[PDB]
Amino acid sequence: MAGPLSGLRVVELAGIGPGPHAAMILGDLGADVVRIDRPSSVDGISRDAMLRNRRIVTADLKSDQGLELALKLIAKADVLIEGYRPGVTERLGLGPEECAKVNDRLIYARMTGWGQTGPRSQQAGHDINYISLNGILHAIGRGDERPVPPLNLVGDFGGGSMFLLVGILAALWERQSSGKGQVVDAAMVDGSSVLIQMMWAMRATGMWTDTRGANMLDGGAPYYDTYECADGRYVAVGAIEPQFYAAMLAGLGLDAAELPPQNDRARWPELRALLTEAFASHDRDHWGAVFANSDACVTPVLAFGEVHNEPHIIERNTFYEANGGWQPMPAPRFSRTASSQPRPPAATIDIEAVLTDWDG
Amino acid sequence: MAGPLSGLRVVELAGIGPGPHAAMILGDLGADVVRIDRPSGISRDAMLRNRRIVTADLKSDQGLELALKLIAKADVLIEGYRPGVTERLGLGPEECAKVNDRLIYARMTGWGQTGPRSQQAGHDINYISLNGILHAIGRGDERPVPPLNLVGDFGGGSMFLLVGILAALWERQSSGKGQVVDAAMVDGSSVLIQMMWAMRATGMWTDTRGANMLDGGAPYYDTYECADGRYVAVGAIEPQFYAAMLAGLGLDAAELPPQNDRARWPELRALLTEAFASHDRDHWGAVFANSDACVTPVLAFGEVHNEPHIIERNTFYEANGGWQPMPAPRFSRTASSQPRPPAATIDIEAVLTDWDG
Ligand SMILES: CC(C)C(=O)SCCNC(=O)CCNC(=O)[C@H](O)C(C)(C)COP(=O)(O)OP(=O)(O)OC[C@H]1O[C@@H](n2cnc3c(N)ncnc32)[C@H](O)[C@@H]1OP(=O)(O)O
Ligand SMILES: CC(C)C(=O)SCCNC(=O)CCNC(=O)[C@H](O)C(C)(C)COP(=O)(O)OP(=O)(O)OC[C@H]1O[C@@H](n2cnc3c(N)ncnc32)[C@H](O)[C@@H]1OP(=O)(O)O
């Protein structure tokens, strides 16, 4: 199996959202990932490309046999991922303490939103709930409208799965010294809060306010925002640094002498009006050409369906084709132990065949 | 130094955005992080917590030499400059492999190491514009809105650099060697959004903005304005949670269009808008506490310190000006400690003494 995590063995108790995303990335980087779903599901080969780089197996964990075949896999594995409410694995007899008895090297990875304890620990939730409580959601969107969810990118993935991954891999490093596993408690409310640590730092130094749409990076700055073009499509401007901003202005055909200063926030309404009228005078692909090799920080805002035509995307093979659509190649990239193209989802496998393959 | 990464040594060449963030998290989890800045008081950027800062003109002979001495003693090097920059300093991968064949050489860029955009300046908003992400964010009648810099720099940036550094350290235990980790934000952010690429393939996600289950188009996955002008979030995807939300709103499910009849979503949204608008945020927070309705108050940063669930799990600690997030995630046996504030600049020889030779 190709990639830096070759030899790593992973047992994933099937869930939704961050847990399968984390499991995917371990698989992506070479890990041997075994996913235990309930038979209630099954039903053929999965259409969900997030379940790539997996072996799938069936098991009623509520039964005695299920529980024991599962504990057999866990006994022979480096990592367990579960993303159920707190107490589910305990009551099932797959809790940490029970796993510690059959394998004290195990990294026991717990993926939740609210965490393992506290008042909200038993409430159902999704990404939007977790980022609502820690100030993130309130900061996203235009000032003149209600907050808009940044899909499920910030709580589920950036502040969820990715912190689970770091925990798993950090614990594997620790196990090199200690000879012992441990429990990783990844909560989306905490992970997403560390993801936005910059804003908490700037807030303390007065460089970020709680007013939505009135900061440097939330759309409030005319030089960090999107602009509608003549064709109704968009470009993105990110020209924070003065030397990039000056390059953007020159490409737009605006003389700096006729504009207010870049960072005179009292005159941001005028500046936005000027930039708005300028960008609106030609179509997106015009601006794309004008700025193509520049430091002006102006890029076309592409829709998913257009991404496969962008030369830079094509040439670095960011994407690969699979089953009526592109999918992202693994990230990040490794010079010596490169990842391979992901294996598509396969048919289920018997849990015994796996215990056998894993030496048994 | 507390945490699972005790005894990991990290040299960080100072930059902006994702590199400092990755360094921070390594520090948070107990790595020994030395940050080389350029000689041009104590830094009040709390993202520079859990560091030792040294200055060195990396363009001088003595600065280069001192730096290669650090790197020789270290496990990981982080750099976030345009491609070519470290090479010309004499700090490229191959120069470093001469003094330390075990080094994890971690390169954090937006566009990657090669290709037509590899020398273009850029920020978060640019990297997410090219791969479909930015286009998908915001309301349908408006131009796309940047989700701060959370998706390109941090989620699809620093976090993938971390996954790469830590996976490479695992590979190192079996091979005895380091390697180069190439983390591009355009790549990481695309994997971060793999769920949308999956759903587009199964015909369950559209390129139309504001028209999808998770982009704000769904009336049961969106924010709602309350009687006081503050907001709740609703995330009631599962029918059983959705039903519970409707009951607590006082709405009879028989009077409403089906949850997932998308042609009638505008109608359903109008009905939920009127209901949520009739009480204030805190009323709804109370009504739905301990429920699976997936309704939560949308707090602004300055309110977060007063929320019971936040306080009791110590998600934050107080620093100088105000609150900062504690390290994440959390570990049973080797627990992170509270971050050390940004220290005063120390001399680079001191560090070398500390590190043996
Ligand atoms: C991708 C989109 C949708 C997002 O934005 S996702 C973020 C979703 N939230 C989370 O994952 C946070 C943590 N998880 C949760 O809060 C909850 O799993 C959830 C998502 C709210 C779903 O709640 P529920 O459906 O009440 O499930 P849970 O409380 O986790 O319990 C799982 C049940 O499955 C049972 N289970 C799980 N696997 C098995 C197998 N293989 N066999 C038998 N029983 C099983 C388990 O025993 C539980 O049954 P009960 O005994 O009846 O309680
Ligand atoms: C604003 C935030 C919040 C975001 O949204 S951040 C995401 C920003 N983008 C990135 O970091 C992607 C990768 N980095 C870059 O593209 C570029 O660094 C940048 C951000 C566009 C800035 O470009 P520049 O200021 O031209 O810097 P670089 O090209 O990286 O080169 C840095 C120079 O500093 C020099 N340098 C660096 N450290 C030192 C020290 N210690 N001593 C002396 N000289 C030094 C280095 O040798 C380079 O010199 P030259 O190539 O000979 O000019």
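Cβ atoms are placed via backbone N, Cα and C, with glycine included.
Here is what Swiss-Prot says about this protein:
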type	residues	note
ACT_SITE	A:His126	active site, proton acceptor
ACT_SITE	A:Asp156	active site, proton donor
BINDING	A:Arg38, A:59-62, A:83-85, A:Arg91, A:125-130	substrate binding site
MUTAGEN	A:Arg52 to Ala	15.7% of wild-type activity
MUTAGEN	A:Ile56 to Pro	28.8% of wild-type activity
MUTAGEN	A:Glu82 to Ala	12.5% of wild-type activity
MUTAGEN	A:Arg91 to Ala	19.9% of wild-type activity
MUTAGEN	A:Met111 to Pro	5.2% of wild-type activity
MUTAGEN	A:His126 to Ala	4.5% of wild-type activity
MUTAGEN	A:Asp156 to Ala	17.6 of wild-type activity
MUTAGEN	A:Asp190 to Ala	3.3% of wild-type activity
MUTAGEN	A:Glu241 to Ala	2.1% of wild-type activity
MUTAGEN	A:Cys297 to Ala	6.2% of wild-type activity
MUTAGEN	A:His312 to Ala	10.1% of wild-type activity
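Recorded features from Swiss-Prot, shown on the structure.
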{"residue": "A:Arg38", "record": "substrate binding site", "Cβ within 10 Å": "14"}
{"residue": "A:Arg52", "record": "mutagenesis position", "Cβ within 10 Å": "22"}
{"residue": "A:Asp60", "record": "substrate binding site", "Cβ within 10 Å": "14"}
{"residue": "A:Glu82", "record": "mutagenesis position", "Cβ within 10 Å": "22"}
{"residue": "A:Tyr84", "record": "substrate binding site", "Cβ within 10 Å": "18"}
{"residue": "A:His126", "record": "mutagenesis position", "Cβ within 10 Å": "27"}
{"residue": "A:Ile128", "record": "substrate binding site", "Cβ within 10 Å": "30"}
{"residue": "A:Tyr130", "record": "substrate binding site", "Cβ within 10 Å": "32"}
{"residue": "A:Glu241", "record": "mutagenesis position", "Cβ within 10 Å": "16"}
{"residue": "A:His312", "record": "mutagenesis position", "Cβ within 10 Å": "19"}
Considering only the recorded positions A:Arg52, A:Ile56, A:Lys62, which residue has the minimal Cα-Cα separation from A:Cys297 (mutagenesis position)?
A:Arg52
Which one is it: of the recorded positions A:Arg38, A:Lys62, A:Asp156, A:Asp190, whose Cα lies the shortest distance from the Cα of A:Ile56 (mutagenesis position)?
A:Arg38
Proximal to chain B - recorded positions among A:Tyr84, A:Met111, A:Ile128, CB under 8 Å:
A:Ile128
Spatially, and counting Cα to Cα, which of the mutagenesis positions is closest to A:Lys62 (substrate binding site)? Options: A:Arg52, A:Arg91, A:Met111, A:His126.
A:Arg91
Listed in sequence order, residues with CB under 8 A of A:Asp156 (mutagenesis position) and six or more positions away:
A:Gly17, A:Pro18, A:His21, A:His126, A:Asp127, A:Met188
Whole-number Å value for how far A:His312 (mutagenesis position) lies from A:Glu241 (mutagenesis position) (Cα to Cα):
24
Rounded to a whole angstrom, what is the C-alpha distance between A:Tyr130 (substrate binding site) and A:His312 (mutagenesis position)?
35
Entries of A:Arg38, A:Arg52, A:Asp60, A:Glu82, A:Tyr84, A:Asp190 which, being recorded positions, have CA atoms within 10 angstroms of A:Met111 (mutagenesis position):
A:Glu82, A:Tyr84
Mind running the recorded positions A:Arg38, A:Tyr130, A:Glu241, A:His312 against ligand 1 and keeping the ones whose CB falls under 6 Å of it?
A:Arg38
